[PDB]
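Written out below as structure tokens is the structure these notes cover.
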Amino acid sequence: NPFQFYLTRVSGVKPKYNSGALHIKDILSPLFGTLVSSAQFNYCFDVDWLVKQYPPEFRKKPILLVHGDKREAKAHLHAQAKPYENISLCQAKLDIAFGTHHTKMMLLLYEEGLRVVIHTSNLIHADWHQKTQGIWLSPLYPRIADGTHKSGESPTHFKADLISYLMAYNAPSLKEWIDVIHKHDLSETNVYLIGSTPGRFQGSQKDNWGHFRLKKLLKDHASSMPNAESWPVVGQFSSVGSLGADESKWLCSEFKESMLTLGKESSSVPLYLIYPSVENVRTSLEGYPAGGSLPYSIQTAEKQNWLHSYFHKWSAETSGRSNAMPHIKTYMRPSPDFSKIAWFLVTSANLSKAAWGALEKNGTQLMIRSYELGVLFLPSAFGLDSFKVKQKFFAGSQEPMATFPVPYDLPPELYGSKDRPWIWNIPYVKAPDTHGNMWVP
Ligand SMILES: O=C(O)c1c[nH]c2c(-c3ccccc3NCCS(=O)(=O)F)cccc2c1=O
């Protein structure tokens, strides 16, 4: 298949729902390449666990951990890595308040080439155990021959764009990886990179990052169809930021306006937001503890009750994952009957201004607080006008090259009147979870 979009393995589903899924041990296996060194970009790390996920023969190859921790949290991570002499750390600068290093990416340097993995899981056991998580696997990129001068660039500009993303860190350990990427041929890449990095972007940089980056790609590389106003927008996420007192402050002004862009010409577009209900969490494989990774606070939620009328339940019968709570984040543009999509994005970015950017300075500046990363699937990059939705995520469609594996059910189902969004810091003591327990923060 051309998309190379995978879900993580889920412990407890029937084998048919894990055949074609990937565990971290599979990604790092020698079958994927003979590891020379690796970089692990992430938010949360269990270093003892992480090293055990590498094949025994590769466990002493250099590993770089790229994180955003400061002060005591940084000291704790260094203490975790101190027993492993082969592990180096890079502290990503976070010079804007309330920003985080959320990007989840593996750079895997092999004797045979280079692989890039952009995904949604933290490097801890629970994120790969019973959650719905997403993975994009790059091709094996060959090394450009010494003395040969070629760009190694793809029609999606992925090589330059990935280098640009890494350059924003201004970090010596990542300049080393930039030099590795320069030496490899990434021309087969058929996805577009969408990153966020912290800063305040104007002018020639406004379109580099966040939702303006998405808007620019959709303007340049998608086409607007008749009745485009009837094609919904779907956003699916595991956390929600403070979006403002009403939908006009950010969600339906600048964020939705970027997401509904198609083509270069100049709204009643339906907006579906998918986020687990309390009942989704209670009846999940993990039970209420799944809500530890759905960090929507009551303090934030009570300021924006208008938002919850957009919320739809998590349902994933198509991938056998209705009870595997989502930590994947995805955004896409389905047709009015949900049979086709105009594009699909898998990313680390939750539904927040910190992740996607917020306009400042009278609309002239995009301010982003965090590091985020995702990849965008556009039909034009595959020689197509749209993607047909795969009916069963792991099934065998009539042509894999035209048929995109959407990991949850369409159409999304609106919350019922008794449903509530999962809010992690209030108690749930009316009905026990799948392990027999209540939730008492
Ligand atoms: O990147 C990701 O996917 C994630 C990012 N944040 C969280 C949080 C969280 C949110 C606000 C402030 C601190 C948090 N947690 C401290 C962890 S740490 O300092 O040890 F790294 C809580 C539950 C899950 C996630 C998560 O899954």
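Here chain A follows Swiss-Prot, giving residues 162-427, 433-607 in order.
A Cβ is built for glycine as well, from the same backbone N, Cα and C atoms used for every other residue.
Record note (Swiss-Prot), mutagenesis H263 to A: Loss of activity. The unchanged residue is displayed. There are 26 other Cβ atoms within 10 Å of the Cβ belonging to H263 (mutagenesis position).
The annotation active site, nucleophile is assigned in Swiss-Prot to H263.
Per Swiss-Prot, mutagenesis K265 to S is noted as: Reduces the activity to nearly undetectable levels. For the recorded site, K265 (mutagenesis position), the DSSP three-state label reads coil.
Shown in sequence order, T281, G295, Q397, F398, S399, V512, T513, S514, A515, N516, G540 are the residues of the chain, 6+ apart in sequence, with a C-beta less than 8 angstroms from the C-beta of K495 (mutagenesis position). Under the three-state DSSP scheme, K495 (mutagenesis position) falls in the strand class. Under the heading substrate binding site, Swiss-Prot lists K265, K495.
Residues within less than 8 Å, Cβ to Cβ, of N283 (mutagenesis position) and separated from it by at least 6 positions along the same chain comprise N203, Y204, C205, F206, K265, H493. Swiss-Prot documents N283 to A as a published mutagenesis change and attaches the note No effect.
Around the Cβ of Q294 (mutagenesis position), the same chain contributes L168, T169, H280, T281, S282, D288, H493, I494, each under 8 angstroms and 6 or more positions distant in sequence. Listed in Swiss-Prot is the mutagenesis experiment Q294 to A, annotated as follows: Slightly reduced hydrolysis of the covalent intermediate between the active site nucleophile and DNA.
Taken from Swiss-Prot, the feature active site, proton donor/acceptor applies to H493. The Cβ of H493 (active site, proton donor/acceptor) has 25 neighbouring Cβ atoms from other residues within 10 Å, across all protein chains displayed.
Mutagenesis annotation in Swiss-Prot: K495 to A, described as Abolishes hydrolysis of the covalent intermediate between the active site nucleophile and DNA; the structure shown retains the original residue.
Annotation of the published mutagenesis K495 to S in Swiss-Prot: 125-fold reduction in activity; the original residue is retained in the structure shown.
Selection of the mutagenesis positions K265, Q294, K495 by a Cβ distance under 6 Å from ligand 1 yields an empty set.
Chain break remark: 5 residues absent between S427 and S433, end-to-end distance 13 Å (Cα atoms, rounded to whole Å).
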